[PDB]
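Visitor: This is the structure I want to talk about, given as structure tokens.
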Amino acid sequence: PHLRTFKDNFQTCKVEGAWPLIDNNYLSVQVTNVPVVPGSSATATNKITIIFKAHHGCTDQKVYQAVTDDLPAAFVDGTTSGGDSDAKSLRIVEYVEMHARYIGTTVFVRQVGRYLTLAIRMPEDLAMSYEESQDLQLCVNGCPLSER
Amino acid sequence: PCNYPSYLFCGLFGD
Amino acid sequence: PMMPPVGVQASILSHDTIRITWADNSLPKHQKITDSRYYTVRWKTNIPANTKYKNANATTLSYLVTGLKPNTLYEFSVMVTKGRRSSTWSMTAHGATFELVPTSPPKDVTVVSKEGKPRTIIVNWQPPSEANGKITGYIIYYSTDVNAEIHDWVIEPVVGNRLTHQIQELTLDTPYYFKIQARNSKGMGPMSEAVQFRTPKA
């Protein structure tokens, strides 16, 4: 599909199957892309997985997953907020939106036709906070040259 | 207290 | 009209069962039904989107709710009926079911060659649709032998909050087979069906 990176480079990537958009110290964003028709280099998103990693005193680990024709307004455990009932540092509102205030991060997910779209707003210091081995992150470095 | 500056944006869409 | 039931309480028994109990103020000092009244218990969760309430009639002041999803938050409310007379729905009570073992495998197993490093592969996947609890890890199994017994496959344990992994020092122009399984506090889920990936050559 089309990708707009944190570095404002716009790319058209095939990236078929499961690919990490974000893989950092605070968040995991994983997508599944499918060829629009068999054998096509044009691909589109049928699954969006977001892992909000455990943040002591703010949220327990939460997982969001949307697929084509299934965009819930809750995490996989049926919760709509992280941690306790009083803890609103992490919440979901119906676009379905995820507000991770604790990491100044917003994630918007919607279904446009048969496929899914994604928009992520993240603070620069947190977006660039990742370990050496976390070098595959479509949002940071874009796609491998062979995928474009 | 939990609450986190410049923002970076990422997008993925069709076609 | 009729006074709605009170003190609705959810007692968690397992990953799929919750016992609901309530009090009726209209009823005498603990807790005798002496008329043709019956109760209706309603329940739902917020997963998947747009679910409808499930209902059940109860002859007494308790009801055992079965067939629930593991590690899921449910809402419960009670109402009373007596022929023509009917009360409104009580204040809602909540109850989250216990965790269970994953019952489905990791999905969309994708294997790619690392850019500039053809002896390195990247394995990418999606969680099981039936995780049934917080995924605490995954296990990647790989082999050059498609017919090798499972205990003879190379094991690569991985964290549960990641969906990408890199395997180095592989042989070029060689077919490899990959299987993944999820794990939670209850144990191991099933393995995904082997995926084949032939490494590139020079």
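Shown for chain A, in order and in Swiss-Prot numbering: 169-262, 268-321.
Placed from the backbone N, Cα and C atoms, the Cβ positions cover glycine too.
Looking at Swiss-Prot, you'll find the mutagenesis A:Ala186 to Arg noted as follows: Severely impairs interaction with NEO1. Experimental mutagenesis at this site is recorded by Swiss-Prot as A:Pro206 to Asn, annotated: Introduces a N-linked glycan; changes interaction with NEO1 from a 2:2 to a 1:1 stoichiometry.
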Visitor: Let's check the environment of A:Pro206 (mutagenesis position): how many other CB atoms sit within 10 Å of its CB?
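Guide: Taking all protein chains shown, A:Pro206 (mutagenesis position) has 6 Cβ neighbours within 10 Å.
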Visitor: Using Cβ atoms only, which residues of the same chain lie under 8 Å from A:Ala186 (mutagenesis position) while being at least 6 residues apart in sequence?
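Guide: Sequence-distant Cβ neighbours: A:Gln198, A:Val199, A:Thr200, A:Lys215.
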Visitor: With 5 residues left out of the model, how far is A:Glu262 from A:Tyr268 at the Cα, in Å?
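Guide: Cα to Cα across the gap: 6 Å.
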